[PDB]
Amino acid sequence: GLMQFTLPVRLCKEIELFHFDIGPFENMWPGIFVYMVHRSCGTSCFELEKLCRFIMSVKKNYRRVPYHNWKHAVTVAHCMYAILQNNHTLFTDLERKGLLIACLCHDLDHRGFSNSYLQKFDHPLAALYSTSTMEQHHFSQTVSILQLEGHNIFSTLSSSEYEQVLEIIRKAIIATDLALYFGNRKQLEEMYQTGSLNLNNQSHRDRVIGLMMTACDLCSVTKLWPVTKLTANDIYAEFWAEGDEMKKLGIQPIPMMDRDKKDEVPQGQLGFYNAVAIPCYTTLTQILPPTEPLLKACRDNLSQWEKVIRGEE
Ligand SMILES: Nc1cnc2cc(Cl)ccc2n1
Ligand SMILES: [Mg+2]
Ligand SMILES: [Zn+2]
């Protein structure tokens, strides 16, 4: 109970910034995560014996894929921590508790293929969940790990607080389905502009938490140029793997996913920053002003991809 985690000085300071990289030392990520829980939430939130067992079972159920891995899990949780620490008073104790666990669990058992590839493959999970296929799986695995003897980090809540938190986590995890991001953002757009956004409306909060989740999930585009650029290879290595498996099914994959069209990547990144990242971080900044640094970083990186195209690297 009197046992804080402490980080070396440089991490202690840099972890509070949106653009923190968690580093190449696997073995420090669990301590990073706990550290963030203890400062976001309190040393009380979770029994340390149980948090640690939960964290290690979650680590175990992420696979060795290029991008959709344990590192992504912890990275996305850090971004949610940065958002929660720059917006101290806007979120309930339950919401701080739920959302950090949501982000750690959000990609549980990912194999590195899109919802689409599951549907064209006719994978069993596409029979069992027609929309938001991997995300309903991810929520499912989170509940499974929550139910292992020794792993219920929520056991100290009330029947009703318990049901609220699992409902926060489920919406949080389903919202990472980028197909759903577009309308979620258009609606928050209308609601902020007409002036009807109201954070005491639960369904308004849901939408806002959903956009924070998209923001954290994409946060690799909000890093310093060299982190953003080296992560983009991981993200593309999965895309190209999927393009190959598309070709194996006798389907020409989209160019994004075709490893024969690497040349078109820098223009592809442009589309994505323009169609997805910049709008996500704009609306989020409007709703939560202190998250502006994610917009500024995203813009710097768009600029860096423009240079890649203009032959200046
Ligand atoms: N084409 C894409 C698709 N999804 C992406 C996600 C991140 Cl975080 C970064 C770059 C991406 N580029
Ligand atoms: Mg995902
Ligand atoms: Zn993710």
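To match Swiss-Prot, the residue numbers of chain A are left as they are there, and the shown ones run 724-1036.
Note that Cβ sites are derived from N, Cα and C of the backbone, with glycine treated the same way.
Sequence annotations record features per position, and here Swiss-Prot assigns 3',5'-cyclic GMP binding site to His791, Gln992. Applying an 8 A CB threshold to same-chain residues 6+ apart, the list for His791 (3',5'-cyclic GMP binding site) reads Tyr785, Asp830, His833, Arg834, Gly835, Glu961.
In this structure, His791 (3',5'-cyclic GMP binding site) belongs to neither helix nor strand by DSSP; it is coil. Residues or ranges marked as active site, proton donor in Swiss-Prot: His791.
Sequence-distant contacts of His829 (divalent metal cation 1 binding site), defined as residues of its own chain at least six apart whose C-beta falls under 8 angstroms from its C-beta, comprise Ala796, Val799, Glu858, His861, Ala895, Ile896, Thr899, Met936, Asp940. Per Swiss-Prot, divalent metal cation 1 binding site is recorded for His795, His829, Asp830, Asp940.
Swiss-Prot gives this note for the published mutagenesis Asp830 to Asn: Reduces activity 1000-fold. Of all Cβ atoms in the shown protein chains, 25 besides its own fall within 10 Å of the Cβ of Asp830 (mutagenesis position).
DSSP classifies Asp830 (mutagenesis position) as coil under the three-state reduction. Listed in Swiss-Prot is the mutagenesis experiment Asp830 to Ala, annotated as follows: Loss of activity and of zinc binding.
Under the heading divalent metal cation 2 binding site, Swiss-Prot lists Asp830, citing experimental evidence as support.
A Cα-Cα distance of 19 Å separates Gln992 (3',5'-cyclic GMP binding site) from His795 (divalent metal cation 1 binding site).
Taking a Cβ cut-off of under 6 Å from any atom of ligand 3, the recorded positions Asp830, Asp940, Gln992 reduce to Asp830, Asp940.
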